[PDB]
Amino acid sequence: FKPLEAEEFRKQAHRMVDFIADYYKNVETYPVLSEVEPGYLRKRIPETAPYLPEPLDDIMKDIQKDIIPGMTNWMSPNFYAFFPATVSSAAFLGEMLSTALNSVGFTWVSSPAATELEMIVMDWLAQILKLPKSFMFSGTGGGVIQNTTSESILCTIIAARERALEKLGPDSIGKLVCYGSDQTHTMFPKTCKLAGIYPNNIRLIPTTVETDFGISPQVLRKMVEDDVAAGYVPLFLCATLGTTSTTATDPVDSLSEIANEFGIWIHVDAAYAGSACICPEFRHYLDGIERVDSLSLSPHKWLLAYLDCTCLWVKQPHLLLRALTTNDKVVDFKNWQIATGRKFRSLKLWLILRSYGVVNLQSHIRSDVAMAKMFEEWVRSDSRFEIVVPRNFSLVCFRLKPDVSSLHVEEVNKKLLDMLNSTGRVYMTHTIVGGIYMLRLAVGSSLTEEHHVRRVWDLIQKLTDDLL
Amino acid sequence: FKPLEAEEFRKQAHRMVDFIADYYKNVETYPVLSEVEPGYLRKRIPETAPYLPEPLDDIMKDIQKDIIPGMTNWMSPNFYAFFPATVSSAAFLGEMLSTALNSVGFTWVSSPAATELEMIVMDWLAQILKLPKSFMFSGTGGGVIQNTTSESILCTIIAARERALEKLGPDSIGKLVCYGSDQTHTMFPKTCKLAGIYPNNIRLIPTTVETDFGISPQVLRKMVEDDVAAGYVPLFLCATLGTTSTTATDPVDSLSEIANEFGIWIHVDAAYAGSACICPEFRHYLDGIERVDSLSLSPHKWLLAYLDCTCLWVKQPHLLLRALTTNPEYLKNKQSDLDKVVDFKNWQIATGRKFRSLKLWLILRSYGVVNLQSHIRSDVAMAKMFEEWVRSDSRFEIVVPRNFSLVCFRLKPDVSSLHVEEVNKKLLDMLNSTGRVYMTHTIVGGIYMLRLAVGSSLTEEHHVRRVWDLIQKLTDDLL
Ligand SMILES: N[C@@H](Cc1c[nH]c2ccccc12)C(=O)O
Ligand SMILES: N[C@@H](Cc1c[nH]c2ccccc12)C(=O)O
Ligand SMILES: [Ca+2]
Ligand SMILES: [Ca+2]
């Protein structure tokens, strides 16, 4: 019994490549969101694994018949929910090869090219973002490719916690206060809690439509000063560049000043919008980055990398390294993350950069921003709709105005979202901000072209005519 | 600019398939361990990314010329270091497809098939491991596919911590004590520190050659009772089934009885050896698993999955779920619910997730339980054979019993007038310098030993034979 034989591998893999290309060619045809009910797959797969081998033909048949029809097609050109997970063939080749090599790069020794290429690729990316040398290995800082935003933030939070605890002792853990926008409320508190921050020391900064739901420096300063007056230790601040709901932007320039002033570790989460900062017209959003303690952004969101791919830059690596242990030209990346093992994470990023070039990456950002701009202009031309909050990037938040119906505005927009999604011809999610229910169009799915967005607007108007 | 066009994709991906198959076909030819010096790759790549696109031909050339020669070839049939990362074409198909679909399965709604198939696969595997129904979604427990052992252990540690903190209040964190074998002192303490365990409340249980460096239950009981007497709260016990150094085995049956007695959450780390427990002649290592709080094993170690793939089962998911959320509404309701479907974001550190279960499903379906057992047995048989060869040479000695696929051995001290440790270190260095083999060493109980970690998917019987021949030749040269 040979699980890996090169020629059998070659045959089966070519067949899978063709199946995948056929899927990319057909997905526009499938309903974006699936109609299966919960538990449907339990009635279609046996309850125990087979003693005996099954032929690959049977498996592929079952995938087409029971798995894919049960999928939400994130790759559909008509997927506009959450944030697109953007892709590219260069990145897929990087994934294929990095997996096939299947190395574990916990140390430079356990695979030198992997570690060195990660350092190089992180410095490349730093230079495209025009970050100070204080974030670069060639300079005084560094970076690491993590899997997620959640674990990157957990790492920076633990670094800050450990600096505090070594200064003041472990029993000071009950004094440490962490701050995040009320717009990061489904992930930032979870991360703090994982780290042992007391429940009442996780503080959500209230925000209003008056700041476009970005953190108001005044508000955070008042909170920090009340906490210091009460004897607490302000420790960590998550500034979000592009919230998941409306892509609000916290002001890095002023918030980093408050952080520096109070010894607060400031981390900028730009999982989605950070990628736009490769374009000079978006780079002002990172003004003040030189004062910032850490920054992260997710290529597997808006930069053509598949899941997983999150970049984390740190200005003072030694604090992170100290935090993550119980005791030159190269690093051992096990020290920059939670676990020991690691894939060859940097290969696909290298392949993306080399294959496409900064020019095309900028073109790609700008093309998505242009299609969202166009869609917003369409929305403004229809007096029944309104843009609820400013479009800063690729996401348009919009809704039916209260005066189009005598029923509750929320119920009317919920019904419209339902009609749209039940069509199968589009997937969009909603959000609630400042008590206002709104629809979102998150433009960016790699296969989306301009006519897809045109057709979505046409569908929205058709269903709204039917609805009113 | 179209980063994704189906036909260009088809072309380039076919080309990469042919390249990858050629690498699998030729890797035995490359030196296993690389000779590059630190910083070698900086002198061969530009300091900045290019403005304009580069042709794929140039990139492939650079991968052949600057990357692969800088790799440690984990896929070589002559790689015997650490623990092998075993692979299979079924799993590679799962990786390709899981990636191409590029779904984000944070909730059931965000892709039903991904979540449902994960539940089914975890129950399949649980049954092959003959775990009680208390670890199954079809029963009263559950499981999740994580990336690593470190984050699985971290999650169970936080679950235990939060059970304590909700009982006693947050300021009691300074009383919570975690216990682990001194044979797991590189990963386990780091994890405890990450969860906020006070530095002095992370306790390594001393082990001796008298128990083959497995945890002595008596030792642990004495430690726990002294901690209770001093007012501490015993919280978490990490029992290791197959330590990284010598694949020592902590006794699940007695240790779990102790965990139950003192209210300690016991987690069984079976990253490597757990896969072997799919074979009846190894299932005894899980005797007592019904008393255990959580269990993990890594398919990307010994079950033909590529990196990453770690399976985690939990007997009381609600403790994990409470631990991993701040949601006031979920935390106020203290009951079990009628839902038949989960949102796996609640079972992990992050929100997003790949379609992780697909490749495991394809492994199980494509090979069958019988063949998977055959694979385990094949690696164990090659290791037993290698041990038998070593015992036939009176210059060498087996330092600790071979429990699975890893053989720990050394040159006896009396074979040379030099210090035994230096003699064995010189032998290891010569071996690795050959380029025809890679082995790591370990120090356990003050004893320096070489390790042979058999299992790399391309390794066949003649490879082990030739490694042993080489070892003997280099030993002859060395004396
Ligand atoms: N257990 C070995 C090797 C190892 C660690 N983590 C891994 C993950 C996958 C494969 C092998 C490993 C060690 O001491 O580091
Ligand atoms: N951002 C998504 C969830 C998410 C996490 N990671 C992602 C990566 C890609 C796309 C979406 C995600 C949300 O609003 O809940
Ligand atoms: Ca696009
Ligand atoms: Ca084998």
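We're sticking with Swiss-Prot numbering for chain B, so the shown stretch reads 19-497, in order.
This entry, so its header tells us, was determined using X-ray crystallography, 2.1 Å.
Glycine is treated like the rest: Cβ placed from N, Cα and C.
The annotation L-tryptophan binding site is assigned in Swiss-Prot to B:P102, B:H203, B:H318, B:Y348. Summarising the annotation, Swiss-Prot assigns pyridoxal 5'-phosphate binding site to B:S168, B:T262 and lists similarity to another entry as the type of evidence. Record note (Swiss-Prot), mutagenesis B:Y348 to F: Acquires the capacity to produce indole-3-acetaldehyde from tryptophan. The unchanged residue is displayed. B:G370 to S appears in Swiss-Prot as a mutagenesis experiment; the accompanying note says: Acquires the capacity to produce dopamine from L-dopa and increased accumulation of phenylethylamine by gating indolic versus phenolic substrates.
Structural mapping of features recorded in Swiss-Prot.
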residue	record	DSSP class
B:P102	L-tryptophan binding site	coil
B:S168	pyridoxal 5'-phosphate binding site	helix
B:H203	L-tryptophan binding site	coil
B:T262	pyridoxal 5'-phosphate binding site	coil
B:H318	L-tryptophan binding site	helix
B:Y348	mutagenesis position	helix
B:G370	mutagenesis position	coil
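Applying an under-8 Å Cβ distance to chain A, the recorded positions B:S168, B:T262, B:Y348, B:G370 reduce to B:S168, B:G370. For B:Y348 (mutagenesis position), the same-chain residues 6+ apart in sequence whose C-beta sits under 8 angstroms from its C-beta are B:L339, B:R340. Cα distances from B:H203 (L-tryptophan binding site) to the recorded positions B:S168, B:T262, B:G370 are smallest for B:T262. Maximum intra-site Cα distance, L-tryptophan binding residues B:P102, B:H203, B:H318, B:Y348: 41 Å. For B:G370 (mutagenesis position), the spatially nearest entry among the binding-site residues B:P102, B:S168, B:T262 is B:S168, judged by CA separation. Each residue contributes its Cα atom, and for B:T262 (pyridoxal 5'-phosphate binding site) and B:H318 (L-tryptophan binding site) these two points are 15 Å apart. Between the alpha carbons (Cα) of B:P102 (L-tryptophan binding site) and B:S168 (pyridoxal 5'-phosphate binding site) lies a span of roughly 18 Å. The 10 Å shell around the Cβ of B:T262 (pyridoxal 5'-phosphate binding site) contains 22 further Cβ atoms across the protein chains shown.
For the pair B:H318 (L-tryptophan binding site) and B:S168 (pyridoxal 5'-phosphate binding site), the C-alpha distance works out to 14 angstrom. When the binding-site residues B:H203, B:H318 are scored by other C-beta atoms within 10 Å, B:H318 scores highest. Candidate recorded positions: B:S168, B:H203, B:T262, B:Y348, B:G370. Those with a Cβ under 6 Å from ligand 1, in sequence order, are B:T262.
If you draw a 10 Å sphere around the CB of B:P102 (L-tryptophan binding site), it holds 24 other CB atoms from the protein chains shown. Around B:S168 (pyridoxal 5'-phosphate binding site), taking its Cβ as the centre, 23 other Cβ atoms fall within 10 Å, counting all chains.
Not one of the recorded positions B:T262, B:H318, B:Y348 places a Cβ under 6 Å from an atom of ligand 2. Using a 10 Å Cβ-Cβ cutoff, B:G370 (mutagenesis position) registers 25 neighbours.
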